[PDB]
Structure formats: C-alpha cells, structure tokens
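Below is one structure; the comments refer to it alone.
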There are 12 protein chains.
Amino acid sequence: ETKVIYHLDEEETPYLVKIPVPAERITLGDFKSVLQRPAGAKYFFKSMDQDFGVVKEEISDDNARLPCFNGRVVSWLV
Amino acid sequence: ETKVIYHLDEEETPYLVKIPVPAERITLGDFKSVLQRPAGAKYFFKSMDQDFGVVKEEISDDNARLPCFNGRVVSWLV
Amino acid sequence: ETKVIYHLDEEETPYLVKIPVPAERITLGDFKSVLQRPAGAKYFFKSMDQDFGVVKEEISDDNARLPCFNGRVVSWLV
Amino acid sequence: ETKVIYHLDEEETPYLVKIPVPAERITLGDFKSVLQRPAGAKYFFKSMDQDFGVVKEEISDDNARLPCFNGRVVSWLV
Amino acid sequence: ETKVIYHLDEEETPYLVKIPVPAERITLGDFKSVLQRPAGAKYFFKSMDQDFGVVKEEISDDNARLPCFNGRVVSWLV
Amino acid sequence: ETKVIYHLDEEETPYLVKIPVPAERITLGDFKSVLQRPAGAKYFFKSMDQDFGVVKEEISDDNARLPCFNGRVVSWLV
Amino acid sequence: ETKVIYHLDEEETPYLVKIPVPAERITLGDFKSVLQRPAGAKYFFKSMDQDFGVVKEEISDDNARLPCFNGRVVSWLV
Amino acid sequence: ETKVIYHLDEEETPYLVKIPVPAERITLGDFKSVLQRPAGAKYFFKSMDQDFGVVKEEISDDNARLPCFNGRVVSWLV
Amino acid sequence: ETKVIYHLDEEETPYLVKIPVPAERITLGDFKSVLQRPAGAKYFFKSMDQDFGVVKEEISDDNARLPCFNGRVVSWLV
Amino acid sequence: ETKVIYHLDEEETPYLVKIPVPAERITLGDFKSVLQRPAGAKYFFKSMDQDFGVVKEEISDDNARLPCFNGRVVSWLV
Amino acid sequence: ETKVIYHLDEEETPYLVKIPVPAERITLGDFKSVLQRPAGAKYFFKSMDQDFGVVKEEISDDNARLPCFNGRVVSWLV
Amino acid sequence: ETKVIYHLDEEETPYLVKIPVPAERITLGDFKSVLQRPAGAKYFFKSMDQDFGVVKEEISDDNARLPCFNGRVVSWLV
C-alpha cells in the first residue's frame, strides 16, 4: 500500500490516495486511473536528482515507474 | 454521536450530518448512505499525515475507518 | 410565531412559512407537515458550529429541534 | 382597487385579477374566492423580509392581510 | 463600537475591524482609515433596498454613512 | 440621484450604484465610467417592450440613454 | 502556556510561538513583543462571530485580549 | 534520453522533463512542445561562455540547438 | 549524531551542521553553540502541530529540546 | 551576430541574447525590444573611457550605438 | 589531484586549489593547511542530502573527509 | 611577450608586468622572478573552469604553467 500524496495548481492543502499496489512496480497509469481527471494534466512527481537535488519530474509515459521519494510518492497536478 | 462536516465543489458553506454510530467504528458506507448522491463522488476526508500535515485523503473502500480529525470528521465531495 | 425561511435547489428566491409554535419546541415534523412535499427531501438547516462556522445541517429526525439561527430558522430543501 | 398579479406552477405568463377592496384590508380568502381553484393550493405571496429581502410567504389563514409589495400584490400558486 | 465585517475578492473567510465611533454616524472614511488599502478599492456594502431586497451598494464618498444591515455593517472589497 | 441596480453573470445578489446625474439624462458611458470593468462587458438593461413585456436589451452606445423601469434602472453584466 | 500560531502574507506554512502567560489574560502587545516585526503589521486573529461564523478580526490595541478559537490562538500578519 | 532540468520565475524547486531524443540534435521547439505553456515565455538556457563563464542565454529560434552544459540541459523560464 | 539542517533569510539553499549529542536530548543551546551568529536570531524549527499540520515554531530557551520532525531537525534563521 | 551579455541588479549570473544584426549598427532599441522589460530600466553598457578605464555608461537614446567592448557588448540592467 | 573550488563571504567569483592527494581520502585539515586563513572560518561544503537535496554542510573536524559532490569538492568560507 | 596584469589585496588599480617569454610556456616562477615579492604570497590566476565558469586558481609550483584567460594572464596577489 502506497500513500500517493499529490497537490493541484492553486489549492493549498495536499490530497492523498491509497494505491493497492506496493512501491516497486507502481506506475503513472495506476495513479492516473483512480483520479478521474477530465483532461490531460501535468503529472509532476517529486524525485531526487543527483545534480540539482529535489526535482518535480513530469511523467507522461504510463510504463514509467513512480519515483519513491523516501518511500512516499509526492506528486503534483497542473 | 459524530457530526461529520462535508463540503462540495463550488458551494461556499459546509454541511453537517448527524450520524448515530460513535467515532471508533464509523466507515465510509455509513456516511455514503445518508447522503443519497446520484453518481460516484470523490469522498475526501481530512486526515493528519506524519510527513505533510493536514491532507484530504480520498476513501473509496467502504470498510475503511473514517479519519476523525481532532474528533471532527471534516469531509469533501467532488 | 416563527418565520421559518427556506430555499429550494434551483429557485433563487427564498420562501417563508408562518409556524404557530414558538422557537423553543419547534421540530422537524412541524415544519415538514405544512409543506406537503411529495417525496423525501433533504431538510438542511442553517446552524452555527463552534468549529467551522455556519453549517447547513441535515435533519431527518422529527424529534430533533430546529436550530434557531439568531431567532430566524433558515432552511434548505433538496 | 388592487390588481393582484399571480402566477402558477408551470405556465410562464402571469395572470391578473381585480379585487374590489383596497390595499389596506385585502385578505387571503377574498383573493381565494375569485380563483375557483379545485383543491387546496399553496398561496405564496411576495413579501419584503428585513433579513433576506424578497421572500414568497405562504399564507393559509384567511384573516391574514396580503403583503402589499410596493402596492402590487405579486403571488404564486402550487 | 461597530463590528464592520468585510470580505475580499478571492478570500472566502471574512475579516472584522473595530471602529471607535458608534453605528449611528459611522462613515466610509472611518472604515477607510483602519484598512490602508494599497490601491483604490471598491467598497460595496450590504444594504436593504425596497424594490430588490438585499443589495451590495458601492459607496465612494468618504463622508457617506454606512448601511447598518440588521445592526451589522457587512462590506465587500474589490 | 439614480440607484442603478446591476447584476453579474453568476452572482446571485445584485449590486447598487449611486450616480450623480438624474434619471432624465443618464447614459451608458456615464454608468460605464463608475464601474471600471476590466473588459468589454454586455450591458443588458431591463426595459419594457410593447409586444413582449419586459426585456433585457443590450446597450453598446455610450451616449445612449438608459431605460428606466418604473423609476429604477435595472441592469445586467456579461 | 499558549501556542499562538500565526501566518504571514505570502508564506503558506504557518509559524508557532510559545507565550509564557496563560490563555485567560493573553494580550496583543504581549504577542507583539515576542515577534519584533520591522514595521506596523496588521494583526488579524481568527475569531467566532455569531452572525457569520469564523472571522479574522483585526486587533490593534496592545491591551486587547486575543480570541481563543477552540483554545488555539490562530493569527495572521500583514 | 536527455533530462532537461528547468526552473520558473518564482517557484524555488526545479522541474524535469524526460526528452526522447539524444543530446546532439535537441532543439528548442522539441522542449517547447512538451511544456504546453500558454504564452511566449523567455526560454533561458545555461551555457558556458568562454569570456564570462556560466551564462543563461535566451533562445527563441526553434532551429537552435540546446546548450548541453556538462550533458545536462539546465534551463529557466520567465 | 544529528544532521540539523537549517536555512537562512534570503539564501535558498540550506545548510547542515553535525551535533555531537544524540537526537533524543538535543537542545537549542547545543545547536546555538556551533553557529556563532553575530546577533540574536530567530530560531524557527519545523514541528508537527496536531491542529494545523507542519509549523515552524520559534524556540528561544537554550535548554528547550528540538522537534525531531521525522528524525530530521529542520530549522530556519531570522 | 552579436552575443550581448547583460546582468541585472541582484542576480549573480549573467544573461545572453543573440542579436541578428552585426556589431557596426547595433543600437539600444534593437537590444531593448528583445528583452520585453515591464518598465523603463537603466541600460548601462560597458565602455572603455580614455580617462578612467572601464565605465558603465547609461544609454537612453535608441539611435545611440552600443559600445563594442573588445567585440563583446557587456551590459547591465537596473 | 582534486580541484577544491571554494567561495568567500562577499566575493562573487570563486577560487580553486589544486590539492596533491586524490578524492578518496581528502580531509578538511589537508584543505585547511593550504589556505592559511587568518582566523577560524566556517567551512561549508556542498553535499547531497537524501531528504532535501543539495546542502552546504559545515565540517569542523580536520580528519573528516570532504563530500565529492559529482567529483568536484565545492566549498564555502565564513 | 606577455602582459601579465595582476592585482594586489586592497589596491583597486591593476598592475602590468612584461615577461620576456611567450604565452605558450610561461610559468609561475618566471612570473615570480620579475616581482620580487617580500614574502610568500598567494598567486591566484584567473582561469576558466568547465563546471563553474571563471575561477581564480592558486598556483604554487614554480614550474606550473599559467592559465591564459583569453590570451591575457589576469592574476591576483594575497
């Protein structure tokens, strides 16, 4: 069970979704299906870059795994 | 007796439902039955996260316990 | 005499009913009888919550008193 | 002479009947006589409330005066 | 002492300021002196009109009085 | 002094503006100079048509007079 | 000991200050003496109004007490 | 595969986009298409100048290559 | 060994200091002894408030313990 | 092609703009158009003075040529 | 051979020092012996933290190794 | 012939010394044989780093070459 916490563009408080798969094969398409967003949103994900530190990488490929930032998938929308 | 408070997407004022069960076994399906919403709504629930603080976690499993935030179930819809 | 003002779902102008009982024993069933609504409506009532402010609490128990919001029972339907 | 305008439930155009009494002692039962409605209708009357503005108060007592909203009794039925 | 409550444009929770004058002769310039708005703001005030009910009237003259809507000056900004 | 009541697109409560000219020569551009709208708005004014009853007519000429409705300029925006 | 949580203008995460006096006699100037703000700031405080619910009331008198909203002095700056 | 780390004007954390082309033919229009920016933004790019050192050169031509600063396209927006 | 990461006023990248005491009994005065700040600075520390989430609480007593936010003392200066 | 390097007031890293005109007719107005600055800024330019060495001369005339300091237009803003 | 680039307090251009030992066992006291600073300075070294990204960590033990951030020991003084 | 422009600690006017060897094999000890500095001074030389831009690298080996920054050996003392 992964608690994928995400945000949106203007709302100040973050959200959370319980995702039924563990944190070794969780992809973008599993997180995208349980949100029911109307159009194509920008799915940023908080990852650790070896050159710049914390980065919010946009993922648009549904086969790409989610970056488990300290075992807690922090995401963003729009 | 639990006084669950829920909002909606666009309306500015919160709601309230008196729920006859106490605050140790209240689930989503008890709250979902007394609302009589037409379609599948996004049932967010204000919960305290150990990493980010106040989060609004979406609950879809009807067996899940509601996260009573300081003894006051704050909720959100749509 | 209590002037319980109520609204409906889509109509922008509010209604009003003169109710012959005073504001210490007025319940849901006294207000529900003089309206002659065809089916089960959502009887919201504007109340003052000490944690979130103004709330529109749904009352479905006919023994429950109506929340006298500053001596003026503001209500909602559907 | 009072030109009481009244509406009905579904039809969009308003009617207009004449009541021979002036606008200080016109009652509900005087207005109820010239309408020849078959059953008990909901006689709403457009009145000015000091807390919410324009309200449509249902009058069911035949001794109650009609609210002269700017000298023009706007009414509603059903 | 007047509890003149004012809103802003996008902020949903309202403010409150105290004025040292009573409610009988409170002007806009007394309310304009405890705010210090950075630009020329639109000072709407909740008033009761005899033809339309609750209106939010714009007051621009600093010597003009404020409408005590039920003994509570409700205002709006921008 | 004219009380030009104007509504907006989605807001339910109407506004009010005191205008320093009388009702005999009040124009749209005089009413437009006191609102300072951010873009070109649709200024629908409540008028009385002799074939269809009450109408909300668009006025775009800034020197065009405003149709009073029983001595009260009712307007609409957007 | 009181936990007087306060926000700032643009900063989204809130602050916290322990104040050595209890909640029964805590004043603004006691809270003002522990921040040492570089200019005259606007000290809004979350209070409960009996007509509008939660309000952020501005307090400027240094001897005026602070509204203990549910035993927690929430505040705002600028 | 190139990981184009970029920033914006006010946000403190950098972003990242995975770009499916390698680092010998990547242009500005390839990076501009996957961002879906609303208007014409200032596309600065971190480059090594032999006279002044690290510079952030604005690129507006879509045929121009991106400066591979140590094999990592660091960029800026607005 | 504690890694007390701390920020400054305008500098966006954070610092880090090692403290020879463990995290269970670390005080402000031990953290204040490895900095040698030129004046009295504001020592905000990231803590978890049970009513508002993450807060930056100011600690001024040198014998007061530091809030181990997820086993990591995050701090701020001035 | 001229690669004009410019700085700003507080940012430590220099910028760069490619300019499609050569270094014999480049003026201030050609450089000012491609920057899209909001207000009137101080456009300093590095030039070699015969009495004081390197100087940053302010140019405000759009007909004035840019001083090609060793074939490299070094500039400054604000 | 290591290129230990370091900065100072007010000087914006960075320095560089060739150190005769490799990057596997380079310590602070080896780097401290080649500068001969006139007083005890703060040796902030750019390191990669797994919870916040890039950090400027302070090293005070002369036998403590230096964090080779991407094979380049970036440092700071005072 | 080389024009090795160099500075001192507090003097803002740079010096210039001629060295009878060309730029291809100019060493520090050849530059050290022209100045005759009264003590062991720090010989920083303006070089181009491929990760940080312009740097002032300290050279202490007398047989080590000097970095020809754009064909002009800019140096520093103490």
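Residue numbering in chain I adheres to Swiss-Prot, whereby the residues present occupy positions 13-90 in order.
Method on record in the header is electron microscopy, 3.6 Å.
Each residue, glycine too, has its Cβ placed from N, Cα and C.
Per Swiss-Prot, the features are as follows:
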MUTAGEN   I:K15 to A  Reduces oligomerization. Reduces activation of Wnt signaling
MUTAGEN   I:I17 to A  Reduces oligomerization. Abolishes interaction with DIXDC1. Reduces activation of Wnt signaling
MUTAGEN   I:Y27 to D  Loss of oligomerization. Abolishes interaction with DIXDC1. Abolishes activation of Wnt signaling
MUTAGEN   I:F56 to H  Reduces oligomerization. Strongly reduced activation of Wnt signaling
MUTAGEN   I:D63 to A  Reduces oligomerization. Reduces activation of Wnt signaling
MUTAGEN   I:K68 to A  Loss of oligomerization. Strongly reduced activation of Wnt signaling
MUTAGEN   I:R84 to A  Strongly reduced interaction with DIXDC1
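Shown here: features listed in Swiss-Prot, placed on the structure.
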| residue | record | contacts (Cβ under 8 Å, 6+ apart) |
| --- | --- | --- |
| I:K15 | mutagenesis position | I:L28, I:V29, I:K30, I:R84, I:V85 |
| I:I17 | mutagenesis position | I:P26, I:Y27, I:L28, I:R84, I:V85, I:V86, I:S87 |
| I:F56 | mutagenesis position | I:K68, I:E69, I:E70, I:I71, I:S87, I:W88, I:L89 |
| I:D63 | mutagenesis position | none |
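In this structure, I:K68 (mutagenesis position) is part of a beta strand by DSSP. Contacting chain G by the Cβ rule (under 8 Å between Cβ atoms), the mutagenesis positions I:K15, I:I17, I:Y27, I:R84 reduce to an empty set. Each of the mutagenesis positions I:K68, I:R84 was ranked by the number of other C-beta atoms within 10 Å, and first place falls to I:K68. There are 20 other CB atoms within 10 A of the CB of I:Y27 (mutagenesis position), with all protein chains counted.
In sequence order, the mutagenesis positions near chain K, meaning those of I:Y27, I:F56, I:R84 whose CB lies under 8 Å from a CB of that chain, are I:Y27, I:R84. Listed mutagenesis positions (I:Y27, I:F56, I:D63) with a CB under 8 Å from any chain B CB: I:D63.
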